[PDB]
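K.L.:
Attaching a single structure in structure tokens format; questions to follow.
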Amino acid sequence: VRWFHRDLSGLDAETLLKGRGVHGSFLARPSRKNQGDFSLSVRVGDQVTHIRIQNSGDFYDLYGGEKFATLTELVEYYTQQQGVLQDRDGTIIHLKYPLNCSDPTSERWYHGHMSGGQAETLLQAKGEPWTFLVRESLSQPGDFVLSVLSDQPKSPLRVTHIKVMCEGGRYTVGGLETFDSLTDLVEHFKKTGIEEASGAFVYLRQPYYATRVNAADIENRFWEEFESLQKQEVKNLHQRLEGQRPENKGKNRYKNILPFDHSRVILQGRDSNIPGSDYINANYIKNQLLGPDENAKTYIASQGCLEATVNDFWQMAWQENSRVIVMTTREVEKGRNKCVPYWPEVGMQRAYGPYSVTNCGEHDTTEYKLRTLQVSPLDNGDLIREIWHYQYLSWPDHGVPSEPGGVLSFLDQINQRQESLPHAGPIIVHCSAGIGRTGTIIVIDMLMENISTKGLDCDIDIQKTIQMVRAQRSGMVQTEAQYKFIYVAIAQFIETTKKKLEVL
């Protein structure tokens, strides 16, 4: 994903593509203060064309193309020539050579968001002289600061700071030498050593690394923290051949959004002699940051739900002994369909293949509805099993909820249900394509669990958790808005649990 450039104006791209790329060269870039917007900068001949890509929460949407799960998948699709990308006027565009850049966004020493105060605190606390760190300058954006721990008392150790100016593209701490990137500069001095404002000569021997991530509560007073995860979709580009059989064609709500082959749910009891018949657009998601000795809920993430897959859906639930179903969308929102129904109306009794499901009741909240379903295989109507349907109904068609309390109740309830049950299978979570809202919900739920199971003194790495689920299903958590949402929701959950009353 080295073709992804964080801070890069549209005009500055044409400049970069024209001075370092060739016909076919392309790079991806953000819009900056224009949420839900990304742009693809292709170099056609000697011109630089731009295609905006929108993402309101369910998937990346390209203008003059199709929908995808991740920018990396989008690129790969067109790069494989799998389709025809075109622009209003200048039709048929081609992608050939990524134009790479070095974004430190994921550097072990990059801490940007950090302030000089929490900088000196953290470095002196580790006490080892020559431990460096870089951060965003609050004084003047675009320019960062080199903060290193020296070996002179001032008692704790004196942390010397250094300014890194960004003279339009290139970088400079003040010397006559300039640098391509932030990493080029950091590597340079890491060996050279660097002279400070005084005469003093410091060394960048080791980057600062923390671990005690818990009372995140303070981060709640992201854009970068998000895109920092972006450069990582490379690792999770697993095979999805199975969802590509011409047969399963009508089993996919979105042509290019498919389940990974290693975690895809396999419909049991099927005719092996029918090409593609054990297929369903859905994956098993687990908290893989836990060991076998550890305990925790597990999930199945699925796409919306077609009239063609309604019965296949019910087979998944039955075979998995799944007792709880979570819907994160209304059947149709703002005009576009999101998920056909798969349940009879209150009191009614419909059959979906070798199964009978009856809607024994409906209960409402301002935010959502709960349908208490009863299901049993026709060939044995006395093997009745209880399945509770949770359908969230207040999510904004655009963006994310204003407050987290609504989704937290939803999740809390869902959890008590699962827990109260004797040997129940994984929880089924779905929406439209099954990657944004469902990704967001499953993560929020996993982070809610380790806090609940272990204490308030545990590790709460949101990023690592999000990167972990993305390994099991492409996309999981789409926009920066959900990213922040996970944070704000958890923080509220923390305070809640951390209530004053010492009932413990």
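Residue numbering in chain A adheres to Swiss-Prot, whereby the residues present occupy positions 2-155, 160-226, 244-526 in order.
Placed from the backbone N, Cα and C atoms, the Cβ positions cover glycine too.
Okay, these came from Swiss-Prot:
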ACT_SITE  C453  active site, phosphocysteine intermediate
BINDING   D419, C453, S454, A455, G456, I457, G458, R459, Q500  substrate binding site
DOMAIN    4-100  domain 'SH2 1'
DOMAIN    244-515  domain 'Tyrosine-protein phosphatase'
MUTAGEN   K308 to R  Almost complete loss of ubiquitination by ITCH and WWP2
MUTAGEN   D419 to A  No loss in substrate binding but impaired activity
MUTAGEN   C453 to S  Stabilizes the association between phosphatase and substrates
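Could you place the listed features in the three-dimensional structure?
P.N.:
In the three-state DSSP scheme, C453 (mutagenesis position) is classed as coil.
When DSSP labels each residue, the domain 'SH2 1' (4-100) comes out as 20 helix, 32 strand, 45 coil, counted as helix, strand and coil in that order.
The Cβ neighbour count for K308 (mutagenesis position), using a 10 Å radius and every protein chain shown, is 16. According to DSSP, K308 (mutagenesis position) sits in a coil region rather than a helix or strand.
Under a cutoff of 8 A between CB atoms, and with a sequence separation of 6+ in the same chain, the neighbours of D419 (mutagenesis position) are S57, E355, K356.
Within 10 Å of the C-beta of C453 (mutagenesis position) there are 27 other C-beta atoms, taking all protein chains into account.
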K.L.:
What is the straight-line CA distance, in whole angstrom, from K155 to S160 across the 4 unmodelled residues?
P.N.:
6
K.L.:
Unmodelled stretch of 17 residues from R226 to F244; how many angstrom between the C-alpha atoms?
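P.N.:
Taking the Cα of each end residue, the distance is 11 Å.
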K.L.:
Check each residue in the chain of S454 (substrate binding site) that is at least six apart in sequence and keep those whose C-beta is under 8 Å from its C-beta; list them in sequence order.
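P.N.:
Long-range Cβ contacts: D59, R275, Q325, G326, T351, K360, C361.
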K.L.:
Which of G456, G458 has the fewest nearby Cβ atoms, counting only those within 10 Å, among these binding-site residues?
P.N.:
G458
